[PDB]
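Colleague: Can you read through this structure? Questions will come right after.
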Amino acid sequence: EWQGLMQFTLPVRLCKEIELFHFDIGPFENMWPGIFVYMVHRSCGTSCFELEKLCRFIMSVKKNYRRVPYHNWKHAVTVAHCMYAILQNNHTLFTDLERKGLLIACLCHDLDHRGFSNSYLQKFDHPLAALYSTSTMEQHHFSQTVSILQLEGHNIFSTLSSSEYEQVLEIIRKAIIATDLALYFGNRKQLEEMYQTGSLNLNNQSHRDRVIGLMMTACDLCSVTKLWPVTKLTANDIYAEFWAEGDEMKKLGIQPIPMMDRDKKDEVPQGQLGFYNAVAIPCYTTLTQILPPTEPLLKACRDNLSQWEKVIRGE
Ligand SMILES: Cn1ccc2ncnc(Oc3ccc(Nc4nc5ccccc5[nH]4)cc3)c21
Ligand SMILES: [Mg+2]
Ligand SMILES: [Zn+2]
């Protein structure tokens, strides 16, 4: 498996399209791992990692994604691609070590996701909720990454110094924890505060960490920044999984919130519009303000929002 991956070269007809924010990995399933290789080479250099160790890592990450409807291997690569495009349009603002870490983090941010929310696992007293009280799945996701890195021939940061190793693990740690949507609101409120007061300093490490946190959220939800046909199909995958979580509550004899209730299928468009306005728009809006080149994401988000309006209005 990892043998054929090293030989892979990306089709030339996709060299300029892959750089676009709205790029859809959808119809390139068996190219996905090589696409991640491509992106890492272009953003961090070809002589950044040993190819063998990197390919072993990608393949092990792949297999440790469960066959769930949304939080699966495809989602990982999609989030990784969004991050790539962000980093490519903001060349100088991020260090070499941050580029390596963030792309790895995006690929690993949902490792061994069971298809259940933190809310579900905490309610029903899951061993993972017993272990990690808050940001349950996210701490597991990172745990999983560490385990994979500590496998033989999988340590892709082996060439980095002892000091550089513990720095990139912290960058990875924070980026993955930040993908907990519950933490997003506080983060974005703080970043908006700093912008309008003009107290935002990118020399400030804790300010850097916050900006990165927002980038993680923006990449995580980047399905809303694709073209309407792609976005609509991704919406189907999210709800299929949400509804599967809903069914598991019904089997336990407990009625789930309408978001996860499949009998509330009609209220999906209204739920979507609400989500775009409350969560998606402010996200990409604040990100655009901090990183102006990321504007095509906001533009793309506005487009889809208006499409859900047409749905609600029946057009
Ligand atoms: C996580 N995620 C990543 C990308 C992405 N794209 C779209 N939706 C996402 O997640 C949701 C899904 C649903 C809701 N709300 C909701 N309210 C409802 C009320 C009734 C019925 C369904 C309802 N659904 C909010 C967020 C996405
Ligand atoms: Mg997650
Ligand atoms: Zn995710």
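Note that chain A carries Swiss-Prot numbering, so the residues on display, from first to last, are 721-1035.
Placement of Cβ uses the backbone N, Cα and C atoms for every residue, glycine included.
As listed in Swiss-Prot for this protein:
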BINDING   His791, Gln992  3',5'-cyclic GMP binding site
ACT_SITE  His791  active site, proton donor
BINDING   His795, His829, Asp830, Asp940  divalent metal cation 1 binding site
MUTAGEN   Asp830 to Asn  Reduces activity 1000-fold
MUTAGEN   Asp830 to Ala  Loss of activity and of zinc binding
BINDING   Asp830  divalent metal cation 2 binding site
Colleague: Select the most exposed residue of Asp830, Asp940, where exposure means the fewest other Cβ atoms within 10 Å, treating these as the recorded positions.
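Modeller: Least crowded of the recorded positions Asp830, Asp940, by Cβ count within 10 Å, is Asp940.
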Colleague: What's the CA-CA gap between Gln992 (3',5'-cyclic GMP binding site) and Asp830 (mutagenesis position) in angstrom, rounded?
Modeller: 22
Colleague: So if I take the recorded positions (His795, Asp830, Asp940, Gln992) and measure from each Cβ to the nearest atom of ligand 2, which come out below 6 Å?
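Modeller: Result: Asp830.
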Colleague: Would you kindly give the Cα-Cα distance separating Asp830 (mutagenesis position) and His795 (divalent metal cation 1 binding site), rounded to the nearest Å?
Modeller: 8
Colleague: Of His829, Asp830, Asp940, which is closest to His791 (3',5'-cyclic GMP binding site) if I measure between C-alpha atoms? They're all recorded positions.
Modeller: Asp830
Colleague: In angstrom units, rounded to an integer, how far apart are the Cα atoms of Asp940 (divalent metal cation 1 binding site) and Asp830 (mutagenesis position)?
Modeller: 10
Colleague: With the divalent metal cation 1 site defined by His795, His829, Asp830, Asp940, which remaining residues of that chain have Cβ atoms positioned within 8 Å of the Cβ centroid?
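Modeller: Neighbours within 8 Å of the Cβ centroid, excluding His795, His829, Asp830, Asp940: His791, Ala796, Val799, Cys826, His833, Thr899.
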Colleague: In terms of DSSP three-state secondary structure, what is the assignment for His829 (divalent metal cation 1 binding site)?
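Modeller: Reduced to three states, the DSSP call for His829 (divalent metal cation 1 binding site) is coil.
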